[PDB]
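Everything below concerns the one structure shown next.
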Amino acid sequence: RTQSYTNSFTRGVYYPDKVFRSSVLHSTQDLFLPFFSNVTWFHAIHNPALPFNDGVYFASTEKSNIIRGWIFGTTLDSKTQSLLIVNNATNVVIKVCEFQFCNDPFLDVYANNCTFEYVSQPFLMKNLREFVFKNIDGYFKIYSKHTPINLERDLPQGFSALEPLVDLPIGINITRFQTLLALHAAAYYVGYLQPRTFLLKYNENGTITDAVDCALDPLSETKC
Amino acid sequence: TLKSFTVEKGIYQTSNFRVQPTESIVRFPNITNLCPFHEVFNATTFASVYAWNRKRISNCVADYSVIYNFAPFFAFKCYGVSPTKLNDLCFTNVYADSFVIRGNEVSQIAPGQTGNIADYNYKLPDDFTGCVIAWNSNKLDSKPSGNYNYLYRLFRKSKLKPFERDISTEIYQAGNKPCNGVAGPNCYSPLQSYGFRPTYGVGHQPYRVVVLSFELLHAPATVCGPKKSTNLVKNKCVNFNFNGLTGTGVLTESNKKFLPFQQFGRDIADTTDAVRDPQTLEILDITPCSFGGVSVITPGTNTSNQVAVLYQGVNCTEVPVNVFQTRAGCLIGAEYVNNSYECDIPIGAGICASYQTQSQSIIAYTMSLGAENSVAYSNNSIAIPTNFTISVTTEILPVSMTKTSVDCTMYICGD
Amino acid sequence: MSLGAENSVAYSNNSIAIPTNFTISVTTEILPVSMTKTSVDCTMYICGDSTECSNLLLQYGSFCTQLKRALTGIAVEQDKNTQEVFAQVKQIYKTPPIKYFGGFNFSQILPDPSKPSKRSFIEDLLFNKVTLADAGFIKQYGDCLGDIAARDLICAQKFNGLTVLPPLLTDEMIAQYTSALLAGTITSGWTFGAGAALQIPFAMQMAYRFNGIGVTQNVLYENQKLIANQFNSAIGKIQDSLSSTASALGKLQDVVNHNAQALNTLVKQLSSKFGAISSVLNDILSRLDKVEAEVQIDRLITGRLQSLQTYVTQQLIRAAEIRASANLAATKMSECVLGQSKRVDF
Amino acid sequence: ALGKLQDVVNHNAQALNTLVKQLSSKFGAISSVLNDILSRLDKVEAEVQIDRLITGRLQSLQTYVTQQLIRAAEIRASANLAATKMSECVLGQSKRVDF
Amino acid sequence: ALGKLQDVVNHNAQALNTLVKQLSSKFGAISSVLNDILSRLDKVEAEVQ
Ligand SMILES: *[C@@H]1O[C@H](CO)[C@@H](O[C@@H]2O[C@H](CO)[C@@H](O)[C@H](O)[C@H]2NC(C)=O)[C@H](O)[C@H]1NC(C)=O
Ligand SMILES: *[C@@H]1O[C@H](CO)[C@@H](O[C@@H]2O[C@H](CO)[C@@H](O)[C@H](O)[C@H]2NC(C)=O)[C@H](O)[C@H]1NC(C)=O
Ligand SMILES: *[C@@H]1O[C@H](CO)[C@@H](O)[C@H](O)[C@H]1NC(C)=O
Ligand SMILES: *[C@@H]1O[C@H](CO)[C@@H](O)[C@H](O)[C@H]1NC(C)=O
Ligand SMILES: *[C@@H]1O[C@H](CO)[C@@H](O)[C@H](O)[C@H]1NC(C)=O
Ligand SMILES: *[C@@H]1O[C@H](CO)[C@@H](O)[C@H](O)[C@H]1NC(C)=O
Ligand SMILES: *[C@@H]1O[C@H](CO)[C@@H](O)[C@H](O)[C@H]1NC(C)=O
Ligand SMILES: *[C@@H]1O[C@H](CO)[C@@H](O)[C@H](O)[C@H]1NC(C)=O
Ligand SMILES: *[C@@H]1O[C@H](CO)[C@@H](O)[C@H](O)[C@H]1NC(C)=O
Ligand SMILES: *[C@@H]1O[C@H](CO)[C@@H](O)[C@H](O)[C@H]1NC(C)=O
């Protein structure tokens with residue numbers, strides 16, 4: 001894999017709570033992605049994993065739309081609730097099971113204890129999709145935002161504030177995680193999420209406008 | 001207000017006027033099913049302390065007055081809420097963690113607690129808004145050999161995070177012996193079970209501690225129920241019981257763009273400004289109705305007894321719980337006059353009042369700024385006085401107040 | 001930093017300097033006189049509508065009675081400041097039909113009946129520059145009833161007991177006081193501050209005000225057109241500065257911002273727990289027991305009473321500062337509007 | 001005519017009378033008399049209630065001292081004005097108009 | 001000869017010294033050093049004191 005390095009810019013913002021506010025300057029302590037972070041590409045032809053540093057920020061610019069999950073756990077091999085977010089064209093299959101996935105889990109186009117079995121609408125559908133995950137206080141959360149991208153080069157300057165998609169009632173300690181393959185040639189991004197604080201702007205309609213990384217610049221700490 | 005019996009001529013502030021609420025409305029989501037609060041309490045056995053089970057409860061009648069006699073316990077260790085008014089609330093979800101511990105660490109199940117069994121099997125958050133229901137298990141769980149089914153961890157490389165379950169089996173490596181899978185000497189496993197007897201001591205007899213999560217003021221609410229839902233009105237001062245929120249408002253309709261996940265709304269100071277109706281998804285602003293205060297306009301008590309009443313800054317279409325209307329508000333008991341006198345009692349924004357006979361009545365009028373003058377000015381217009389008036393005008397100035405020394409011990413304590 | 005200039009005076013045995021020319025400059029000094037007259041109900045702020053919080057606030061004695069007495073004294077003091085600054089005159093004077101006031105253009109400061117208010121051009125620019133918060137002197141409850149656009153800040157101030165009392169002297173009669181003072185200054189001069197108005201042409205009054213600074217009155221009587229055009233160009237410079245260069249109204253816009261941010265801070269302190277479990281009082285009644293609930297209500301009552309006492313003490317210190325500035329403004333109106341002042345840099 | 005000095009006397013008298021009346025305030029305690037509290041209560045709980053009354057009367061005394069300090073600043077300003085008027089209206093003739 | 005400025009300096013110095021010595025006051029708690037309370041009491045009694 002090739003790890004191209006650029007800036008993550010001002011992405012990864014999610015809704016801290018479901019209280020509808022208008023023209024409110026609100027600040028809070030949450031665990032998420034800071035501004036102007038690093039970027040690790042993974043474009044290749046080809047399974048080593050990545051450490052979970054309290055959150056991952058994702059971005060897929062696949063026009064073919066081939067991604068079927070983000071597997072979490074402790075040792076990644078059928079140990080602590082291996083999450084599978086495999087999606088078909090009719091629904092989504094989100095389950096935690098133990099199917100003994102060892103290495104290279106590629107899915108063709110053509111067991112034990114399973115606590116979760118919930119099936120929802122297909123979330124996955126010049127497009128960009130963000131899937132900020134988080135684990136705080138033994139809770140698991142899924143976020144999603146289908147922002148139509150314009151340039152297929154890198155992360156643009158657009159704002160794609162994440163709405164809370166699915167909140168899980170159970171959680172486990174996460175240390176190792178990776179990204180599922182999709183073959184019969186892709187490119188995605190992985191960010192690191194370190195605790196800093198918001199400074200949120202709400203417009204007249206209540207949508208979340210620009211935020212400020214208070215722990216990034218002296219100017220931004222002055223703003224906060 | 002003056003705490004006396006003689007009242008001087010002037011305007012005096014008096015306590016505020018408010019519109020009394022007329023009706024009371026209750027709007028709860030239409031949930032009718034039942035959930036097993038009972039069946040998880042008289043069960044055959046509970047889970048282990050390191051493997052505590054968490055179960056999700058939703059879409060059922062939230063009855064907390066029946067768990068008093070579904071379980072033989074002794075009161076609640078509630079933090080954040082209370083069991084007396086628990087059935088009057090309406091929140092998102094409840095989780096009932098349960099485990100069987102020893103007796104001398106029921107006090108160790110608390111927020112911000114450090115101990116052996118506080119951090120190696122089960123840990124609470126720093127701010128836990130729930131109740132820590134606990135009772136003995138001397139009859140249900142007691143064996144002559146010992147309770148070897150329940151397990152507690154003695155050794156861990158790090159303390160637990162709050163509300164997270166660590167289920168595993170391994171070999172602790174505190175010693176230098178590289179057994180790497182042998183439970184012999186110097187690398188003893190943390191799988192050890194405490195044992196009791198029916199004839200054992202009483203001070204730490206085993207317990208059946210059940211906690212409740214009680215997440216509130218967030219998300220759509222689905223564990224509620226034990227009251228009757230009523231109708232809804234608009235533009236009248238009524239009391240509302242929208243989920244858990246209580247207050248007096250008129251419930252107007254506005255145009256606020258709700259996101260599909262949002263169920264509340266606050267403006268500045270944690271005051272709820274817009275509540276989505278739990279039955280039908282729509283707009284419902286919240287606004288307490290009209291208010292202000294009353295100001296009494298009176299002459300002296302020796303002079304008269306009639307009064308004039310101001311209502312502060314409000315159109316007097318609804319006066320109670322002639323009439324002259326200004327920007328300071330309406331006046332009942334005062335009659336407007338088109339003249340201009342040097343005014344005695346200031347009334348509001350621009351208007352004064354006095355006491356004139358033309359039976360005597362309390363008139364009110366716009367403020368006279370003095371007699372209007374049309375003083376001449378041309379190229380040749382000058383006034384030079386031919387006489388004077390040596391006048392003595394008395395000016396009064398305070399200089400010093402009373403020197404007071406306060407004995408702090410005598411005043412506060414009194415010898 | 002530069003300390004301003006490395007100038008050296010050219011002293012000698014007998015080194016002198018005398019000016020051969022002047023500059024009639026209209027220096028503009030901006031002074032606060034009265035602040036916003038507020039009043040706190042101590043039932044809608046601390047308690048809102050609860051009987052229990054009122055019954056516990058009854059145990060504290062005469063705290064809010066003293067608070068209401070202090071705020072009533074503050075409001076009466078502000079009305080007294082406005083009356084003793086503006087109403088230096090007993091009779092309202094009117095402008096003559098001729099506006100030729102000795103060649104000095106006074107159309108910018110004398111009022112015109114084109115607008116429905118009896119205000120002036122410079123007064124309109126000065127009101128448009130200072131962004132007033134539009135408090136409860138106008139009955140905004142008709143606007144606060146309908147939820148137009150989003151919720152306003154003044155509606156949130158009003159709904160929590162922080163009502164604003166209107167001034168006794170409205171802007172029209174304050175402008176009438178100002179126009180009477182201007183007409184007495186032009187037509188009567190300084191002689192209306194010692195009884196009744198005594199008429200004088202404006203050239204004579206400007207001459208007799210040149211005589212009060214050690215200058216003979218031939219200076220204007222040979223150069224009336226130059227002084228008149230200098231006054232016109234200086235008041236035009238003031239007009240252009242009010243139109244474009246907004247860098248002079250900082251004192252009064254500051255005073256409005258102190259009052260607005262003080263009421264906003266006192267409103268936003270209702271979201272502070274002060275060690276309680278929550279800052280929503282109705283959820284405290286709905287959640288807790290009896291005894292634990294008046295324990296947390298007593299914690300909120302101590303916190304909000306400390307916030308109200310801090311607000312009242314800061315408003316008392318600010319009222320002392322405003323009263324000192326109003327005594328200075330009344331001394332200026334008594335001394336350098338109703339007469340001529342001989343004090344240097346005053 | 002003598003409203004200002006009568007106002008000063010009534011201000012100080014009503015301030016001292018309010019400080020006397022504040023002794024009857026409970027401040028959230030079970031009573032308002034120190035001997036009554038020390039007569040019926042225990043040691044630790046009476047220490048709690050006496051600390052509550054101490055906090056209440058200390059807040060009352062701090063309000064009294066702060067109000068007397070603000071009023072003493074006002075009285076000092078009026079006394080500086082009176083000393084100036086003794087200096088230039090009595091001991092001389094002042095050219096300040098409307099003074 | 002210079003009494004008022006000495007009063008100003010002494011008032012500021014004694015106000016700061018009073019503020020320093022007010023750290024030693026118990027104010028109804030069990031001690032005056034926060035480290036001893038934080039290493040002597042569990043978090044409920046520690047947060048009360
Ligand atoms: C200026 O006014 C005084 C009164 O204020 C005039 O004194 C009066 O004079 C007439 C006749 O000269 C007497 O009948 C009155 O009794 C006087 N009045 C008083 C109060 O003593 C004085 O004459 C006036 N000056 C001029 C030049 O007319
Ligand atoms: C004294 O100063 C004034 C300006 O402060 C001078 O007035 C200007 O004179 C120039 C001469 O070229 C004119 O162009 C300007 O229009 C004048 N300004 C006005 C009328 O506002 C005045 O000339 C100076 N006195 C002397 C004797 O030179
Ligand atoms: C991203 O990380 C690489 C190495 O991990 C480093 O060379 C690069 O400077 C980083 N980019 C930043 C800090 O913007
Ligand atoms: C809010 O939403 C309305 C809906 O049509 C839109 O017209 C308006 O521009 C929006 N306001 C913004 C984006 O500030
Ligand atoms: C609640 O009422 C609404 C409107 O009458 C209805 O659509 C919905 O199905 C009801 N829910 C249940 C659980 O009956
Ligand atoms: C709980 O279950 C046991 C086992 O069936 C039963 O004997 C007991 O009566 C139940 N408790 C109650 C209160 O019904
Ligand atoms: C409130 O009073 C104003 C002025 O008298 C009037 O214009 C307005 O219509 C009134 N509002 C009502 C009657 O709702
Ligand atoms: C001064 O006298 C002249 C003489 O014609 C006249 O035109 C002018 O209006 C007079 N000015 C005033 C103020 O009366
Ligand atoms: C006057 O100034 C000159 C400097 O040129 C100096 O020499 C002289 O002593 C001065 N006069 C007196 C009386 O000091
Ligand atoms: C100056 O006065 C004339 C008439 O005397 C008037 O037409 C003109 O508008 C005035 N100048 C200004 C700037 O108002």
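Start at 1 and count along the chain as shown; that gives each residue its number.
Backbone N, Cα and C define each Cβ position, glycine as well.
As recorded in Swiss-Prot, the features of this protein are as follows:
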- A:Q29 to H (Swiss-Prot position 52): In strain: Omicron/EG.5.1 (VARIANT)
- A:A44 to V (Swiss-Prot position 67): In strain: Eta/B.1.525, Omicron/BA.1 (VARIANT)
- A:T61 to I (Swiss-Prot position 95): In strain: Iota/B.1.526, Mu/B.1.621, B.1.1.318, Omicron/BA.1 (VARIANT)
- A:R68 to I (Swiss-Prot position 102): In strain: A23.1 (VARIANT)
- A:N87 to Q (Swiss-Prot position 121): Partial loss of biliverdin affinity (MUTAGEN)
- A:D104 to Y (Swiss-Prot position 138): In strain: Gamma/P.1 (VARIANT)
- A:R129 to K (Swiss-Prot position 190): Partial loss of biliverdin affinity (MUTAGEN)
- A:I149 to V (Swiss-Prot position 210): In strain: Omicron/BA.2.75 (VARIANT)
- A:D154 to G (Swiss-Prot position 215): In strain: Beta/B.1.351 (VARIANT)
- A:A161 to V (Swiss-Prot position 222): In strain: 20A.EU1 (VARIANT)
- A:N173 to Q (Swiss-Prot position 234): Increased resistance to neutralizing antibodies (MUTAGEN)
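Feature map: annotations from Swiss-Prot on the structure.
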| residue | record | DSSP class |
| --- | --- | --- |
| A:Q29 | variant position | strand |
| A:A44 | variant position | coil |
| A:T61 | variant position | coil |
| A:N87 | mutagenesis position | strand |
| A:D104 | variant position | coil |
| A:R129 | mutagenesis position | strand |
| A:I149 | variant position | coil |
| A:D154 | variant position | coil |
| A:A161 | variant position | coil |
| A:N173 | mutagenesis position | coil |
Expressed to the nearest Å, what is the distance separating A:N87 (mutagenesis position) and A:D154 (variant position) at their Cα atoms?
25
How far is it from A:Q29 (variant position) to A:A161 (variant position), counting Cα to Cα, in Å?
17
Rounded Cα separation (Å) that holds between A:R129 (mutagenesis position) and A:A44 (variant position)
20
Smallest number of other CB atoms within 10 Å: among the variant positions A:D104, A:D154, that is A:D104
If I restrict to non-local contacts, at least six residues apart, and a C-beta distance under 8 angstroms, what lies near A:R68 (variant position) in its own chain?
A:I85, A:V86, A:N87, A:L107, A:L180, A:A182
Checking the recorded positions A:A44, A:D104, A:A161, A:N173, which are within 10 Å of A:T61 (variant position) at the Cα level?
none
Listed in sequence order, the residues of the same chain lying six or more positions from A:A44 (variant position) whose CB sits under 8 Å from its CB are A:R1, A:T2
Determine, using Cα-Cα distances only, which of these recorded positions is closest to A:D104 (variant position): A:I149, A:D154, A:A161, A:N173.
A:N173
Long-range Cβ environment of A:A161 (variant position), under 8 Å and at least 6 residues apart
A:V13, A:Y14, A:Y15, A:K145, A:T207, A:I208
Sort A:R68 (variant position) into helix, strand or coil using the DSSP assignment.
coil
Short of 8 angstroms on C-beta distance to chain B, which of the listed recorded positions (A:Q29, A:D104, A:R129, A:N173) are there?
A:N173
Rounded to the nearest Å - Cα separation of A:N173 (mutagenesis position) and A:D154 (variant position)
32
In the structure shown, which of the recorded positions A:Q29, A:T61, A:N87, A:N173 has the fewest other Cβ atoms within 10 Å?
A:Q29
Candidates A:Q29, A:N87, A:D154, A:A161, A:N173 (recorded positions) with CB under 6 Å from ligand 2, in sequence order, are none
